[PDB]
Amino acid sequence: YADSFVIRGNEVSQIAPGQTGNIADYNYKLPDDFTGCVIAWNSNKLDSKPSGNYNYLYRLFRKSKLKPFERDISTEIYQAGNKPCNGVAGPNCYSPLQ
Amino acid sequence: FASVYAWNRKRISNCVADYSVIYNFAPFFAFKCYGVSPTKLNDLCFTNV
C-alpha cells in the first residue's frame, strides 16, 4: 500500500510511529506497528514556485483525534469555545485550513 | 515569564480542575505527554500537581 504527500523537511521526522507531531495529530494518523517503510527525497526544484505555493493546504485544528489509516477530507466546520460558533459568528473561527 | 535560570514553581491543590482550560490554547507545539496519555487526563485524581 503506497501513499504520497508533500510536507516540509521539519515534519519529515514526524512520520515515525508512536509519536505526537504536527502531522501525527488529528490531521493524519498512521499504524504504530508499521510493517512497511518510508521513502522521501528533496523536491525544492519542482514543487516550490517563485510566486509562492499557497495552494497547498493542511487541517491542523480538527476537533477530534484520528485513527490510523483514516481519511480526513470534509468541510470541517469549526465549533469550539464555550459557545456555538455556527461557522458564521466570526471570532474564534481559526479555521484549520492554512 | 521568567527565563530558564529561575523557574516559577507552583503548588496546585484543594481545587477541582478539568482539561478544557488547557485546551483554550491553539498553538500547542511541544504537546508531548509522559506517564499519562493526553486523551485521558480527566476522571483521575492526583495527589499534588
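Numbers in chain A come straight from Swiss-Prot, and the residues shown are 396-493, in order.
Cβ coordinates come from backbone N, Cα and C, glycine included.
If you check Swiss-Prot, you get these features:
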- A:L452 to R: Increased resistance to neutralizing antibodies. Decreases HLA binding to NF9 epitope. Increased binding affinity to human ACE2 (MUTAGEN)
- A:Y453 to F: Decreased HLA binding to NF9 epitope. Increased binding affinity to human ACE2 (MUTAGEN)
- A:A475 to V: Increased resistance to neutralizing antibodies (MUTAGEN)
- A:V483 to A: Increased resistance to neutralizing antibodies (MUTAGEN)
- A:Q493 to Y: Reduced host ACE2-binding affinity in vitro (MUTAGEN)
- A:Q493 to N: Reduced host ACE2-binding affinity in vitro (MUTAGEN)
- A:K444 to T: In strain: Omicron/BQ.1.1 (VARIANT)
- A:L452 to Q: In strain: Omicron/BA.2.12.1 (VARIANT)
- A:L452 to R: In strain: Delta/B.1.617.2, Epsilon/B.1.427/B.1.429, Kappa/B.1.617.1, Lambda/C.37, 19B/501Y, Omicron/BA.4, Omicron/BA.5, Omicron/BQ.1.1; Contributes to cellular immunity evasion and increases infectivity (VARIANT)
- A:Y453 to F: In strain: B.1.1.298 (VARIANT)
- A:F456 to L: In strain: Omicron/EG.5.1 (VARIANT)
- A:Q493 to R: In strain: Omicron/BA.1, Omicron/BA.2, Omicron/BA.2.12.1 (VARIANT)
Intrachain C-beta neighbours of A:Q493 (mutagenesis position), sequence separation six or more, cut-off 8 angstroms: A:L452, A:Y453, A:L455
Spatial separation of A:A475 (mutagenesis position) from A:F456 (variant position) - C-alpha basis, Å: 10
Proximity to chain B among recorded positions A:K444, A:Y453, A:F456, where any Cβ pair is under 8 Å: A:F456
Neighbour tally for A:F456 (variant position), based on other Cβ positions within 10 Å of its Cβ: 17
Cβ packing number for A:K444 (variant position), 10 Å threshold: 9
Least Cβ-crowded entry, counting other Cβ within 10 Å, from the mutagenesis positions listed as A:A475, A:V483: A:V483
Euclidean distance between Cα atoms of A:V483 (mutagenesis position) and A:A475 (mutagenesis position), Å: 13
Conformational class of A:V483 (mutagenesis position) under the three-state DSSP mapping: coil
Rounded to the nearest Å - Cα separation of A:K444 (variant position) and A:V483 (mutagenesis position): 34
